[PDB]
Amino acid sequence: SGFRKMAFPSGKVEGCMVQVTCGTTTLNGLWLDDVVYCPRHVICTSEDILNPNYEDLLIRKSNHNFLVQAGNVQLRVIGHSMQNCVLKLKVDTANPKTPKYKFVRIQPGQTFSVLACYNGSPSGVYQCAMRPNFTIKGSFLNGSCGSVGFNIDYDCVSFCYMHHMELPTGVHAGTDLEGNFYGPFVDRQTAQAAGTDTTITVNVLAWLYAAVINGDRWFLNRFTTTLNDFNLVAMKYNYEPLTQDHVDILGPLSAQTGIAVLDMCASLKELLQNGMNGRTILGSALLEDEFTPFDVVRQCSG
Amino acid sequence: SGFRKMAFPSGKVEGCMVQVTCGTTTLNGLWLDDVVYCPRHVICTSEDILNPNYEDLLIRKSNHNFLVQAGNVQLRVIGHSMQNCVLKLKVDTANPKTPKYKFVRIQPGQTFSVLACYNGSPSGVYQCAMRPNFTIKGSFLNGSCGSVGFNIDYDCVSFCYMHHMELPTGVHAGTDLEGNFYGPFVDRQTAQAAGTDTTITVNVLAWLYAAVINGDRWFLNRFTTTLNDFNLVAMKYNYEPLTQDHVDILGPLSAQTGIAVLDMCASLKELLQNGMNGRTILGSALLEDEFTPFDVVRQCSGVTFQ
Ligand SMILES: Cn1cnc(Cn2c(=O)nc(Nc3cc4cn(C)nc4cc3Cl)n(Cc3cc(F)c(F)cc3F)c2=O)n1
Ligand SMILES: Cn1cnc(Cn2c(=O)nc(Nc3cc4cn(C)nc4cc3Cl)n(Cc3cc(F)c(F)cc3F)c2=O)n1
């Protein structure tokens, strides 16, 4: 029983974190095989941040401008290339701690664990969701760049996020491991603002199914709804519209609980018009949206 | 900026998790040097667990009954003994991934990370607080026994918790690494209920500081109070008393933010009576009591753990 926001064990990723220094800039790098991945803005200087010409600054660089440190062992950069917004440094030793891994681009609503790192030393691990506006509500201090977000599946580590910047609103923006940003953001110090955020409706429904599995009983109702009537109400509360794809994803949870998806949608609808009247669901008095339908199945009973 | 529930990087502990099997019972073990630690209830049958004599159950068992699985390599038990509610299995090989470690016992309100495992395979990590009633609000499914709770200081892993059982109310109970239970529980199949829990007050104030550091400042008032006046109100609302030691611990947060604790207690005092009036603090609609003052300083000052 119980229900906690749970992160993945971070050991496989801890063995890959290194320190990348270029000039005075020091951030974290992800060391897989004989390549260290890190945000390309590490080659920028105080002046080259508002409008950096990264191709010009990199063709500009020699391998011995980069200092890579795995613990007290300085790796030797033997080559450096750029792929979109990630820098790739070839090093002369493959990381013997490299796990089975792949690079995956995730979609808004998907969750992942983030290993916060400073000077290449892991500091803590937590759970995140890719917001519908392509930001993440992280916990990051200066020097956290290069920290990665991941999932683990049968000792295979899917890397799906690398941290680059903090936006004015306090949220954070990053890329996948191929250097493509999530969202309309760029690795520049120019004026940048994220879209208005919305609640991941499919995740809340999943969480509500998790409450019933754990026996929570107070929010459901005798009502059902049409997909369009629900979406009409939800959008008026800054909730993401729900598509038939989402309804399909919830299928297994609905099957396990004997509560149809559109029945539960009617329960979310009522919850949005009444509130929760002092009560809580799985210990929360707000609706949680950082549990996917996959997560709910993994952590909950059967 | 930002603020999250954060656990210690679990890697040092992951290299110590093994699967222990006794008969049909199978749970997790902690492999440190040439000893494997796990709950003693593994030697129990579905009826001996109702009322056992762990003494006699143990001595009757032999070494080859304990299947100690380290991933897939099998470990050879060359001895076994008890220490309170934790069983100890001596194996022929010392764990080469053994971290710099010690066994500590924590107080209520102190936090730790938990590495939930199943069949010796680490599955997820999360951050707990020992509740005042000596339970922890965990997320465990069957197979989780032997999952361990720890803290990391520099390169030292401090093991402080081992999971044993879930209570009928859903919360969880276990021992320190020396077998001593946390709270008034026994490792037996009987009717056991959790005592009435309370709010870790010093952790709520520490969380309010984290909110201020993140610029969430609406709850700050203008008033100040006294420990007496606060604690009189706090007892009514099932809040833990705030001691003089608690105030000194909030010292650095106080000086970093310009908000003297007791001034902060006035804010928490108001929040306790008037509620939050449809507002939120760090996005949460409840007062968060699972962040210690050191937790807050650690997370807002970037301290790493190698
Ligand atoms: C508060 N916060 C939360 N996450 C972040 C991420 N982040 C960061 O870690 N560092 C940044 N600037 C640097 C300055 C340096 C000074 N020295 C000596 N070394 C430095 C290294 C960095 Cl990496 N930034 C700012 C930033 C980073 C970018 F990648 C970008 F495109 C624009 C930016 F304004 C930062 O956001 N900070
Ligand atoms: C859902 N949940 C989450 N945490 C818990 C605690 N807990 C547990 O995890 N396992 C238990 N019995 C086992 C049966 C097994 C059958 N096989 C094949 N392997 C098994 C392993 C275990 Cl560990 N129990 C029961 C239990 C064990 C005790 F030590 C005790 F004092 C009281 C109890 F009710 C359990 O509570 N469940």
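Residues displayed in chain B correspond, in order, to Swiss-Prot positions 3264-3569.
So how was this one determined? The header says X-ray crystallography, 2.1 Å.
Yeah, the Cβs are placed from backbone N, Cα and C, and that goes for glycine too.
Look at Swiss-Prot and you will find B:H3304 tagged as active site, for 3CL-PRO activity, backed by sequence analysis. The Cβ of B:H3304 (active site, for 3CL-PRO activity) has B:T3288, B:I3312, B:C3348, B:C3408, B:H3427, B:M3428, B:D3450 as same-chain neighbours under 8 Å, each 6 or more residues away in sequence.
Residues or ranges marked as active site, nucleophile in Swiss-Prot: B:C3408. According to DSSP, B:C3408 (active site, nucleophile) is assigned to coil rather than to any helix or strand.
Among the natural variants that Swiss-Prot reports, B:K3353 to R is described with the note: In strain: Beta/B.1.351. With a cut-off of 8 Å between CB atoms and residues at least 6 apart in sequence, the same chain places B:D3297, B:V3298, B:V3340, B:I3341, B:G3342, B:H3343, B:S3344 near B:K3353 (variant position), listed in sequence order. In the three-state DSSP reading, B:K3353 (variant position) counts as strand.
B:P3395 (variant position) is surrounded by 21 other CB atoms, counting those within 10 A of its CB over all protein chains shown. Annotation of the natural variant B:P3395 to H in Swiss-Prot: In strain: Omicron/BA.1, Omicron/BA.2, Omicron/BA.2.12.1, Omicron/BA.2.75, Omicron/BA.4, Omicron/BA.5, Omicron/BQ.1.1, Omicron/XBB.1.5, Omicron/EG.5.1; the original residue is retained in the structure shown.
Counting every protein chain shown, the number of other Cβ atoms lying within 10 Å of the Cβ of B:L3468 (variant position) is 30. DSSP assigns B:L3468 (variant position) to a helix. One natural variant named in Swiss-Prot is B:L3468 to V, and its note says In strain: Zeta/P.2.
Taking CA atoms as the reference points, B:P3395 (variant position) and B:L3468 (variant position) are 16 Å apart.
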